[PDB]
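Enquirer: What follows is a single structure, and I will ask about it in a moment.
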Amino acid sequence: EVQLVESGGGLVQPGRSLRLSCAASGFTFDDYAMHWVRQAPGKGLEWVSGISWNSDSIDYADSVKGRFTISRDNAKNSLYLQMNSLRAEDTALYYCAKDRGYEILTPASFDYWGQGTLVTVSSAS
Amino acid sequence: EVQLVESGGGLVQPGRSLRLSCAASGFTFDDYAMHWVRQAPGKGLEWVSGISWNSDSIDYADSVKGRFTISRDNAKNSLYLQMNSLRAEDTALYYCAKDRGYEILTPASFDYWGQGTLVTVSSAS
Amino acid sequence: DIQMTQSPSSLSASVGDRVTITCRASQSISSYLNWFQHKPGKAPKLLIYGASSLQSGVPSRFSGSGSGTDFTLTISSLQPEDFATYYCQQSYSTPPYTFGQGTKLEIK
Amino acid sequence: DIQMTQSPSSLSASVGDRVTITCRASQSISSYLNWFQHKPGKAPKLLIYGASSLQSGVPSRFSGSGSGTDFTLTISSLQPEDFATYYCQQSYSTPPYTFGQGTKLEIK
Amino acid sequence: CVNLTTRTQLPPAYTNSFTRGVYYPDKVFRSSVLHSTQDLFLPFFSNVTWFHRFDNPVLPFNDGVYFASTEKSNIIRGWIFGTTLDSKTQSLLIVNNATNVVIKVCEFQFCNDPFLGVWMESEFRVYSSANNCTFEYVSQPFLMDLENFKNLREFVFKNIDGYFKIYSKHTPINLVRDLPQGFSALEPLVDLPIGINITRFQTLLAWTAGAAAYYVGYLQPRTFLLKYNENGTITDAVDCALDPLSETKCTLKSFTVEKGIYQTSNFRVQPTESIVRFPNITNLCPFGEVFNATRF
Amino acid sequence: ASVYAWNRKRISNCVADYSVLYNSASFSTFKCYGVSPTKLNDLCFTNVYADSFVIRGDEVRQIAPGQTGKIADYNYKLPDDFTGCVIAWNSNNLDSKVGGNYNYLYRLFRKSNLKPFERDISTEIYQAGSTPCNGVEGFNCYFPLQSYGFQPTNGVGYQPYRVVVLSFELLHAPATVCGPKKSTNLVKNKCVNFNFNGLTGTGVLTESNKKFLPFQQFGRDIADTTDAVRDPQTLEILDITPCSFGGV
Ligand SMILES: *[C@@H]1O[C@H](CO)[C@@H](O[C@@H]2O[C@H](CO)[C@@H](O)[C@H](O)[C@H]2NC(C)=O)[C@H](O)[C@H]1NC(C)=O
Ligand SMILES: *[C@@H]1O[C@H](CO)[C@@H](O[C@@H]2O[C@H](CO)[C@@H](O)[C@H](O)[C@H]2NC(C)=O)[C@H](O)[C@H]1NC(C)=O
Ligand SMILES: *[C@@H]1O[C@H](CO)[C@@H](O)[C@H](O)[C@H]1NC(C)=O
Ligand SMILES: *[C@@H]1O[C@H](CO)[C@@H](O)[C@H](O)[C@H]1NC(C)=O
Ligand SMILES: *[C@@H]1O[C@H](CO)[C@@H](O)[C@H](O)[C@H]1NC(C)=O
Ligand SMILES: *[C@@H]1O[C@H](CO)[C@@H](O)[C@H](O)[C@H]1NC(C)=O
Ligand SMILES: *[C@@H]1O[C@H](CO)[C@@H](O)[C@H](O)[C@H]1NC(C)=O
């Protein structure tokens, strides 16, 4: 019954930056961890990033280290993901998952998900 | 505080024999087991041989079976290692380890070590 | 490192059959595997957390088993709303959250 | 037979960081692993006998953990005299005293 | 807050406790029985300290407090309890202000001279900060009047096993400067389920100084014999260790004793100090020789 | 919470259902001292205390009356006359981090063993010898708190375990934590089997306007036999007189 709605998707030129948001309202947001999951257009799911219940421990996927900066705002019950220096291989679909526990690297899995937002990196109209 | 000093190292032609000794004085030698550990010049440690507290059970490394003969002398508190039929791949560094228990093949590990002695197998001056 | 493999890729069955899908890991993970049901039109959903623990609110038709290095998911009834792609995820090794490849399931 | 692997090879840290090194075995050894500190200039020394038992006379900064097939050594303080090469050894299987490859640790 | 220094320094006075300080020890109903109980009570004919002018210094809290006051304009409002009262230890505050009875357990920041100023009540200078609040309780609102004496208010405060128990009693009095001779029972009022550590407390007083003087007593574990009337109200009690006659009354379990000889207890001398005498041997036997052995 | 700072919760005014706890298989350890678990539904409790903390797997046995050890003596002590239940279950799914979960602490050194059911929160530097520490860590200055290195790769005995202990106290107070029992209308002047807040028995109920009980819940006699009770639903005083008996 929890809601996870995302925005900020679209089309940008390579090398440009864009930001994402994901609002949660169906549960208590101040004590759960969240992640971001990427789905390639013609491949399987792939983990990208994750943050703790409070912004202390943050981890990134190997292919996106030094480029993506995940944030969190406990007051407005929403988290953000600033995507910087995009290349041609990041035209995939992005979800906003929820962690079962409170930490980032735990045996607990992703419990609730949300509908993905579509991004595209190419030179077009 | 136990002392383990070795000697007999040097340079010999391939196919020749040399002997090693290792004197122990800082502990009781009549009831502990001892081993010999080889360290390649550019690789990791490798076990070679081991003897029990009394010369009953003796085991050898797979690559050195039929070539090395380890001995022991409880009276003078020293053990020996006769190296026979040396080849070009035995130019490594040899230590004189001490076993924690009294047997050869036990979960107990090597407790005290000693400074290695350098051997070389080549045709030079 | 760790590698995650999927033995089956595409399966065929009917409304009243029984289907089993196996997931294999390169190294031991000690019963730390998760199964997800990804509908092509909506957000993917989790079915089984842990080796053989079934999440609340999902039908008991799905049943998982296995431990160590080889795991398997079993479905008993195959209701016609059970078409999706299923992924197995490990949460035990240094590479965080590794996902296996898809396993398409169509009924005919 | 049995195979012994080292995930990390070269690590970098500072005087006030925390470092963890993991050792993985091909088959179960039942908590029978040993860790050695090999200084490049002197004789190597043992730190941890058994899975998580610390030898007498060494600082309590070194801490080991793990059982079954994967193991890990943790260091808390990183004093500047802690540069060496660390090896993990199994004493449970038929191939006697198998040593893993080195794990160089430099501070910068 | 505001420091008040216009206070004459006098040693504390004393007064006879007589037969004051008896409450209902439990919640069970008994009548026409003589029940023997062992509980923290105020000893009969004890030494009760008496204070006054504005006087409210720090007072210890050993095991319990018997607080008694007599006024005519409700000058006293409330009390503060605690150990350090400087945001370092958990503290209690009870205030019967003009609104209602309020009780707080939050850790405040207390000054050295907390008081209230007033006829209208305006000044509120008891505390400055409040953090890590745990418990709070408010009673029903009521209007309390701000203006020899007429009535006595007796209160008993005890803190046992994480429970703060309060007892109270209001009775008319025709005395001015003395504690009455007589007996009155104290019904329980509130049981607070709060586990505070209390060793010190201080009372509130309320620029013109009114006529206010209060007594303080202390309770200690004593055995008592209590007489319940036909209606279940305690009308008499006997301190079991006050004097040999009371001990005889305890032994006979009655308030009337006949002429004769009775046996009450035994007499035993107590030891002074302990004595230890051991051999002079000093040599550690080898448990390590049998425990740290390689081969069994 | 951590062991040295175990949390405590007050429980009162309850329709308490213990069936869900007992029938659930999620708890590895469930031991009750003084009360049989299957009868927990019928009893009525004056007040319920709940203490929660997370400990190492080897130290779950030390949470028991009359046990000695580092955690029993220095962190959490149980009285020898403890009555209640102890619940413990594995918590590797939430309290294990690959880099090490250091959010949990336990005490190593203290001056003397602590009394049962008390909390120590001070973090003052322990003085193992004679040289004063003066608030500075160093030689002869050991921090009493140590951190558990919880990791997913720990052995079965080193796995984090979540422990929740419930303590029941019964005394001369009106019970407020009862079980799920439907109340039936009372009948007077008839030998029945009454049950007033768990005070079962038998006798003849009778309207007793003679007694007052301004604040007393129950009355009693010379022996440990109740003589008057008040109806919890509607507050009036009822007398209890035993049914007639005699030889033949
Ligand atoms: C009222 O008196 C107290 C002392 O009884 C004063 O507290 C002192 O405050 C100064 C700083 O202003 C400190 O240096 C002292 O150590 C304090 N004394 C004690 C005993 O703690 C307080 O400041 C006075 N308040 C006013 C308004 O005069
Ligand atoms: C013989 O066994 C005893 C039993 O404990 C050992 O006594 C202590 O062992 C710990 C373990 O390292 C040491 O830190 C203590 O210093 C020992 N106590 C004393 C008084 O020395 C003892 O170490 C064992 N003997 C040897 C040689 O290790
Ligand atoms: C109270 O104690 C003081 C000093 O200890 C003493 O002089 C006085 O007589 C005592 N009063 C009573 C009533 O015992
Ligand atoms: C409140 O409790 C926290 C607990 O860590 C403590 O750090 C803080 O100092 C406390 N505040 C006060 C005013 O006592
Ligand atoms: C109460 O405080 C005193 C001093 O502050 C201390 O000695 C005592 O141990 C404390 N007791 C409890 C139960 O906190
Ligand atoms: C008991 O109460 C009755 C009225 O109910 C009264 O007449 C009688 O005097 C009282 N007796 C005592 C000893 O209080
Ligand atoms: C509470 O007790 C009264 C007794 O008269 C009863 O009328 C009422 O129904 C009770 N409350 C509920 C919710 O049943």
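The numbering of chain F matches Swiss-Prot: 348-595, in order.
For all residues, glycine too, the Cβ spot is worked out from N, Cα and C.
Take a look at what Swiss-Prot says about it:
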VARIANT   F:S371 to F  In strain: Omicron/BA.2, Omicron/BA.2.12.1, Omicron/BA.2.75, Omicron/BA.4, Omicron/BA.5, Omicron/BQ.1.1, Omicron/XBB.1.5, Omicron/EG.5.1
VARIANT   F:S371 to L  In strain: Omicron/BA.1
VARIANT   F:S375 to F  In strain: Omicron/BA.1, Omicron/BA.2, Omicron/BA.2.12.1, Omicron/BA.2.75, Omicron/BA.4, Omicron/BA.5, Omicron/BQ.1.1, Omicron/XBB.1.5, Omicron/EG.5.1
VARIANT   F:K417 to N  In strain: Beta/B.1.351, Omicron/BA.1, Omicron/BA.2, Omicron/BA.2.12.1, Omicron/BA.2.75, Omicron/BA.4, Omicron/BA.5, Omicron/BQ.1.1, Omicron/XBB.1.5, Omicron/EG.5.1; May enhance affinity to human ACE2 receptor
VARIANT   F:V445 to P  In strain: Omicron/XBB.1.5, Omicron/EG.5.1
MUTAGEN   F:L452 to R  Increased resistance to neutralizing antibodies. Decreases HLA binding to NF9 epitope. Increased binding affinity to human ACE2
VARIANT   F:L452 to R  In strain: Delta/B.1.617.2, Epsilon/B.1.427/B.1.429, Kappa/B.1.617.1, Lambda/C.37, 19B/501Y, Omicron/BA.4, Omicron/BA.5, Omicron/BQ.1.1; Contributes to cellular immunity evasion and increases infectivity
MUTAGEN   F:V483 to A  Increased resistance to neutralizing antibodies
MUTAGEN   F:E484 to D  Increased replication in human TMEM106B overexpressing cells
VARIANT   F:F486 to P  In strain: Omicron/XBB.1.5, Omicron/EG.5.1
MUTAGEN   F:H519 to P  Increased resistance to human covalescent sera neutralization
Enquirer: So what sits near F:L452 (mutagenesis position) in its own chain, CB-to-CB under 8 Å and at least six residues off in sequence?
Expert: F:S349, F:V350, F:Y351, F:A352, F:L492, F:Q493, F:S494, F:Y495
Enquirer: CA-CA, which of the recorded positions F:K417, F:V483, F:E484, F:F486, F:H519 lies nearest F:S371 (variant position)?
Expert: F:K417
Enquirer: Going by DSSP, is F:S371 (variant position) part of a helix, a strand, or coil?
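Expert: Reduced to three states, the DSSP call for F:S371 (variant position) is coil.
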Enquirer: Based on Cα distances to F:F486 (variant position), point out the closest of the recorded positions F:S375, F:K417, F:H519.
Expert: F:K417
Enquirer: Short of 8 angstroms on C-beta distance to chain E, which of the listed recorded positions (F:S371, F:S375, F:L452, F:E484, F:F486, F:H519) are there?
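Expert: From F:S371, F:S375, F:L452, F:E484, F:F486, F:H519, the ones near chain E are F:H519.
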Enquirer: Compare the Cα of F:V483 (mutagenesis position) against each of the recorded positions F:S375, F:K417, F:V445, F:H519 and report the nearest.
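Expert: The answer is F:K417.
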Enquirer: State the three-class DSSP label for F:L452 (mutagenesis position), counting H, G and I as helix, E and B as strand, and everything else as coil.
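Expert: The residue in question, F:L452 (mutagenesis position), is strand (DSSP, three-state).
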Enquirer: Please report how many Å separate the Cα atom of F:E484 (mutagenesis position) from that of F:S375 (variant position), as a whole number.
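Expert: Here the two Cα atoms lie 40 Å apart.
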Enquirer: Sorted by position, what residues of the same chain at least six away from F:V445 (variant position) have a C-beta under 8 A from it?
Expert: F:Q498, F:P499, F:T500
Enquirer: Using the alpha carbons only, what distance in Å do you get between F:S375 (variant position) and F:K417 (variant position) once rounded?
Expert: 23
Enquirer: Can you list which of the recorded positions F:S371, F:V445, F:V483, F:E484, F:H519 come closer than 8 Å to chain C, going by CB to CB distance?
Expert: F:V445
